[PDB]
Amino acid sequence: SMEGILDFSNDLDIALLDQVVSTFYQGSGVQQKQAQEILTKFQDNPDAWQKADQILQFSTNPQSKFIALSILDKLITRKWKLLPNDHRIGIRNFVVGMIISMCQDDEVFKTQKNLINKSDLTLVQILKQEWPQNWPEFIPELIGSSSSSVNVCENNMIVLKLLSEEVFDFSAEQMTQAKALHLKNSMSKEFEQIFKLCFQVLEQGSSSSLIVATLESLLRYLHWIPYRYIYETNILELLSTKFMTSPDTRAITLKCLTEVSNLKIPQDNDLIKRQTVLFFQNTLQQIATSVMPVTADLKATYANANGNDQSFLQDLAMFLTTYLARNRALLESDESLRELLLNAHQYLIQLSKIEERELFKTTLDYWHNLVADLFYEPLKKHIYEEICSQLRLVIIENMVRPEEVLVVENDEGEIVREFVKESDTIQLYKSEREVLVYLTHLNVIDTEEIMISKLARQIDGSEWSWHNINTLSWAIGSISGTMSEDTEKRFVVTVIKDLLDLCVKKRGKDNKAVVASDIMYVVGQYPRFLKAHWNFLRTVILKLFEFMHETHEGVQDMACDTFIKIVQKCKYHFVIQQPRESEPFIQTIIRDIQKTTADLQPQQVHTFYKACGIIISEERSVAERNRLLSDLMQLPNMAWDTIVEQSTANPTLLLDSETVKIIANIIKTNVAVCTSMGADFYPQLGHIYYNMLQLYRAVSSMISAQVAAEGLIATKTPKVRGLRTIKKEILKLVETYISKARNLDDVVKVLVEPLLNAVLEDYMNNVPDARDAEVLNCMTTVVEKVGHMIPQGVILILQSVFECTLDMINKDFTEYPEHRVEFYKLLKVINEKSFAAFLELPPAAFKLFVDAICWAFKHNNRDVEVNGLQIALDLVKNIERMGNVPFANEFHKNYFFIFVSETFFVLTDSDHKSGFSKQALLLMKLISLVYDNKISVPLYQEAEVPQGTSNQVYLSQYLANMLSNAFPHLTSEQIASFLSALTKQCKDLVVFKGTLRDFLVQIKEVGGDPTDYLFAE
Amino acid sequence: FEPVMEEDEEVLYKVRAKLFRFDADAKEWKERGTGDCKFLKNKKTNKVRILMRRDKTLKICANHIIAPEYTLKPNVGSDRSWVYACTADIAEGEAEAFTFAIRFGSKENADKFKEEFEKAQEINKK
Amino acid sequence: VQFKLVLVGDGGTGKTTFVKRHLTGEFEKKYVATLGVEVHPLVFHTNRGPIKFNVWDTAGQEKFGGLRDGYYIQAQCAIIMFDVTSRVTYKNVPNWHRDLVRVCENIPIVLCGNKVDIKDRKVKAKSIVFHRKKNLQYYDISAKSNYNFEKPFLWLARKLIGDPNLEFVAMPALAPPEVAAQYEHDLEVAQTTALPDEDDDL
Ligand SMILES: Nc1nc2c(ncn2[C@@H]2O[C@H](COP(=O)(O)OP(=O)(O)NP(=O)(O)O)[C@@H](O)[C@H]2O)c(=O)[nH]1
Ligand SMILES: NC(=O)[C@@H](Cn1cnc(-c2cc(C(F)(F)F)cc(C(F)(F)F)c2)n1)c1cncnc1
Ligand SMILES: [Cl-]
Ligand SMILES: [Mg+2]
């Protein structure tokens, strides 16, 4: 019964319409979902706009009228110039008439402002289409009608507000360059009249409703109008005094003054500077007397959240930071402005104590701006000495937890390990560190005194707390590098001693975990001090080893990160033999590695072996390094040697899930050490390589055998997943080493040969769900590093992975997402390093290659999209490099227009806007080949065009015909003008892209002006 | 001078877990909640139940007796999960029937869960 | 007490996945584009009693827009969503916000950057500043990892109830009841259907 309004043959029952509308907004459940579908079908009916006047006059529902105007908006924006002139004036009339009617009825104007704003916006859409060329008296008539009434005048400010937004703030990407410049100049020419009306209202007005609307419109004008309207009138006085006292106008006025503040003023004119000083001086005076003094507790006010206090404190912060970042120097030389300068900053100090991360970031951005200037600008920092001192307390007391601290208090009072990384506080910590480092350089004595005294009031318990000891420790760690070595020495010594007292005094598993994490972070942040104090560095490392036995997993996991963090910076002191030591400390670490890492989780053990690898690589005595390496790998190599004896003698131990886990961890240990030793790992790789590749084969047979006996579901079992982990870690170890190898002859002669034999055929002959995308990733590194040395090896890779992988990923854009990405990385590196491998492909396989590239264009996945467009560019270049040879000639004849049309399709379908730049670049290259005559042969068949017609002519005909059928609502002239402009600009990427953007605008509407494509002249 | 739900229940076991429900009309598992799964013993009736709440929202994603009729079966894809049928769970209003699966951080926790689960069934027989 | 919340943002940003996570607890991996809008009641239990959100989860695709801004009428709160792995989605936040505040002139609004669980982040934290001048609350979230997933609704509930100390609380747990050849079929299918994301920490 609700579907009656969808029959347009019979007349439209508005009573039924309002019921469907009410069922959608006020109803629920199924009745709501059914009405929603009906209302969509009604709105999307191309004749629905003819019911517009009917619904607006006779409907007793404002939502029904709103939806009627949405139907008109869509009609005006997309099909206006398709209507006869009769309906264009008729539609204009009952839109203007509806606005007038609603403004004269005070009750309607009061209670239906949503419907009035939608009507105003609909009117503005008409203006964009026909003002001023077909409506030159719109602004004069608007100014006149504003004297006739207050409601009309107020509503006229809304129309002008929306108009300024649509022309200046949102015209780009919604209209052509030509039409945007037309409406900007049209509005600019008639603005002096608009300003008079707006200024007269502001001066004599008393209707808060109309004043706010006028200030709301003024906020939009300040985005583009000449400076003289702002400064050469009395309007800054009005904004900074009158409209700051009343809270009804304060919020919008403060936003108006933030836009003025952001302007870069003529720095030679003394009066502009005087005015810029004055509206600031006035504004801060109104705050102090009408809102709150500079001593007020803004932290408490924000937390209370009365009325709009939180929004006003936000706008205030935005105003103070904008103005001062631009104009504080205007206040720094005049002694009579000094108090104003400091009061403004004192409000900022109070704003920086609010508990609201995003607001704190806004203020912290300004502090960084300030301290960075005081760090370089002569004779400035003494002005802000007191401000900076207060700021040191604010930063230190609001330090966020560093990424390295892995302990945290839960909702039970317990100290525990973190579930997930606090990814949204990484950036905030770096920002606080950056400001606090600057503040420390500006007064290192003051910062030390704040931190030492604060730490002294932690010992005696004056201010002991987990929050307080934490922020303090994090602050101490974050300023590393600002002090002198000698001051840092005395400083750190005192911090450790006081922190070592706390861990004794504060007992309990929770307390001990807090202080332990804080000492770890501080010590780990001062490498310079550890290098110079070997005996302490040694004690630290040994105490970290003790924490590797802590039952508290947070402490334990952090001791492992701290260890490798210290090693990355102090590695050199572990590889040499220190005085009073019988051997380099790396030899003591390795000898007890089983005891030290006994209670660690396997991936923590790997981090430990990687850290040892960092140290071993500092030894440049090849003999000694290789000796250390084999000592480190002694445990995994003894475990390895036993596995090989058992597996090769009886391929049924790998059935044991426990043995699979042991193997995987051995390979993972070799990955960890290889990651940090790189080229120096080769001796260890050679010890396991040939046996490791045999294990890859044996594991592969097991996986296949279990898929055949249990089905595809077997790939989800822990057994098979364990076997594939072995294969993936082996691939990762070979990828990791080849990516850092320095001796590429050994890679070719020793490694690549058996590698390709072990992986390629296994990949090719497995079922899709059993293929490992890591194969593709490994092969990409092989081609990247040595592909230029194994031309026949690259061919073998294509034959094995190209067609079978393409068949996996060419049925949709969703399945096998890992294979999809690595596939196009592989084609990319091959195309730029071994293009010859593609010349050796049979014509049919080279056609799948081209199909594969255009397939990547149509992805929304950015990972494969950008590679698809890059392969296409590089393929074009690889071909033209060949010159006038048969393969290049036949390439263009076969695939040139395919790339042009496929590039065009993704440019214009509104589903691939993310890759517009590279699409445009690719299309520009293609067109420039023809207009430079770099295609040697004709792009057309002998009998489709006169003899001797140039490729330029035929290209313009092919494209004209293509666009004509793809976009039949375009006139022949639009297409011809567009192509003429496009081809003339194939050496100007900026202009070429502009011409494309203008096209994407015009295909969204009817009647686009073809001269718009002459904009670049 | 004048100046200015579970409390009647005992917790027998607690472990962090992720809970799933099997959508038969789609033949896929759909996650239902991640948080702390508790075995709660009523001190008035001595009847043990599972009560699980989602983190942050604290909404109930499991609430039902650990009936002696139930039995924990393994899932083909995991060595740290258990599957079993539940005939009366009131996490979302009226007592619905569900095929649940619950997964844990380690196989060690999954096997401990099974030990405590069976202990509770014995309690719920007396 | 109940409030209408409109959810807007580019297609693919995770609006429907986000709501569905709060409704059922499930994480949808597929991307079925919303057609027009879907209304879902959503209750939260707080110390100030229960609060109901009627979530109007709108479509992001233009071709599936439907009534577009007609969905925004009489909304009392809203969430604007984007995808931190897609720059274009953040570039369009001013367009969505524009269409939203032209209907809803004065309502609490949250800006949400979804999908922070993906490591190759594209919209850096430093770049996200649109919310400052527009008085929007901002949150990094992930419907996949549940990172900050409750923050948008907690903040809105405080702004709508007018209590900054409003907190989510534990809904009381009533005693459950004590209670034939199909449950042997349904269970055998359930065991042989592998659980999703076996590589997750949970
Ligand atoms: N990695 C990751 N993916 C997510 C996350 N949230 C949603 N997705 C995924 O993004 C895709 C689209 O989700 P969807 O909720 O339909 O987006 P939408 O905003 O509702 N699109 P539309 O406007 O067309 O309805 C899904 O595949 C979903 O799995 C997230 O937090 N992390
Ligand atoms: N003394 C105590 O009760 C506590 C105090 N405490 C907590 N952490 C440390 C602690 C921590 C480290 C660290 F570098 F690993 F972080 C180094 C040292 C060192 F070099 F001074 F020895 C002490 N000391 C304690 C706890 N566990 C082992 N040793 C000491
Ligand atoms: Cl998940
Ligand atoms: Mg959706």
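By Swiss-Prot numbering, chain C shows 9-187, 194-216, in order.
Determined via X-ray crystallography, 2.5 Å.
From the backbone N, Cα and C atoms, a Cβ is placed for every residue, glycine too.
According to Swiss-Prot, the GTP binding site annotation covers C:18-25, C:36-42, C:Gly68, C:122-125, C:150-152. For the mutagenesis experiment C:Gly19 to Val, the note given by Swiss-Prot reads: Blocks DNA replication; when associated with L-69. As a published mutagenesis entry, C:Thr24 to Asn appears in Swiss-Prot alongside the note: Has low binding affinity for GTP and GDP. Decreases nuclear import of proteins and RNA. Stabilizes the interaction with RCC1. No effect on nuclear location during interphase. Loss of activity in triggering microtubule assembly at mitotic chromosomes. In Swiss-Prot, the entry for mutagenesis C:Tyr39 to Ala states: Abolishes steric hindrance that traps the essential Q-69 in an unreactive position, and causes slow GTP hydrolysis in wild-type. Loss of one hydrogen bond with the gamma phosphate group of bound GTP. The structure shown retains the original residue. The mutagenesis experiment C:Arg76 to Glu is recorded by Swiss-Prot, whose note states: Probable loss of interaction with NUTF2. Loss of transport to the nucleus. For C:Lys134 to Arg, Swiss-Prot lists a mutagenesis experiment annotated as follows: Loss of normal mitotic chromosome segregation and formation of sister chromatid bridges.
Here the features listed in Swiss-Prot are painted onto the structure.
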residue: C:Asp18; record: GTP binding site; DSSP (3 states): coil
residue: C:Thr24; record: mutagenesis position; DSSP (3 states): helix
residue: C:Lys37; record: GTP binding site; DSSP (3 states): coil
residue: C:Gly68; record: GTP binding site; DSSP (3 states): coil
residue: C:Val124; record: GTP binding site; DSSP (3 states): coil
residue: C:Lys134; record: mutagenesis position; DSSP (3 states): helix
residue: C:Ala151; record: GTP binding site; DSSP (3 states): coil
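Across the unmodelled segment of 6 residues, the C-alpha atoms of C:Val187 and C:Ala194 are separated by 13 Å. With respect to their backbone Cα atoms, C:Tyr39 (mutagenesis position) and C:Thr24 (mutagenesis position) stand 9 Å from each other. Screening the recorded positions C:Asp18, C:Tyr39, C:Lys134, C:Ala151 for a C-beta under 6 A from any atom of ligand 4 leaves none. If you count neighbouring Cβ atoms within 10 Å for each of the recorded positions C:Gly19, C:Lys37, C:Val40, C:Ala151, the highest count belongs to C:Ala151.
If you count neighbouring Cβ atoms within 10 Å for each of the mutagenesis positions C:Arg76, C:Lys134, the highest count belongs to C:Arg76. Among the recorded positions C:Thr21, C:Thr24, the residue whose Cβ has the fewest other Cβ atoms within 10 Å is C:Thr24. Proximity of C:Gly68 (GTP binding site) to non-local residues of its own chain (separation of 6 or more, Cβ distance below 8 Å) is seen for C:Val16, C:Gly17, C:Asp18, C:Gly19, C:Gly20, C:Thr21, C:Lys23, C:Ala41, C:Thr42, given in sequence order. Cβ neighbour count for C:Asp18 (GTP binding site) (all protein chains, 10 Å cutoff from its Cβ): 23. Filtering the recorded positions C:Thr24, C:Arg76, C:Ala151 for a Cβ under 8 angstroms from any Cβ of chain A leaves C:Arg76, in order along the sequence. Ligand 1 lies under 6 Å from the Cβ of the following recorded positions, listed in sequence order from C:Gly68, C:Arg76, C:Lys134, C:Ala151: C:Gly68, C:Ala151. The Cα of C:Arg76 (mutagenesis position) lies closest to that of C:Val40, out of the binding-site residues C:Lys37, C:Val40, C:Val124, C:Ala151.
Counting only residues at least six positions away in the same chain, the Cβ atoms of C:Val92, C:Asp148, C:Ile149, C:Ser150, C:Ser153, C:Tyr155 sit under 8 Å from the Cβ of C:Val124 (GTP binding site).
Cβ neighbour count for C:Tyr39 (mutagenesis position) (all protein chains, 10 Å cutoff from its Cβ): 13. Following the DSSP three-state reduction, the secondary structure of C:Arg76 (mutagenesis position) is helix. For C:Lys37 (GTP binding site) paired with C:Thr24 (mutagenesis position), the C-alpha to C-alpha distance reads 11 Å.
The recorded positions listed here (C:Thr24, C:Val40, C:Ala151) include no residue with a Cα within 10 A of the Cα of C:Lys134 (mutagenesis position).
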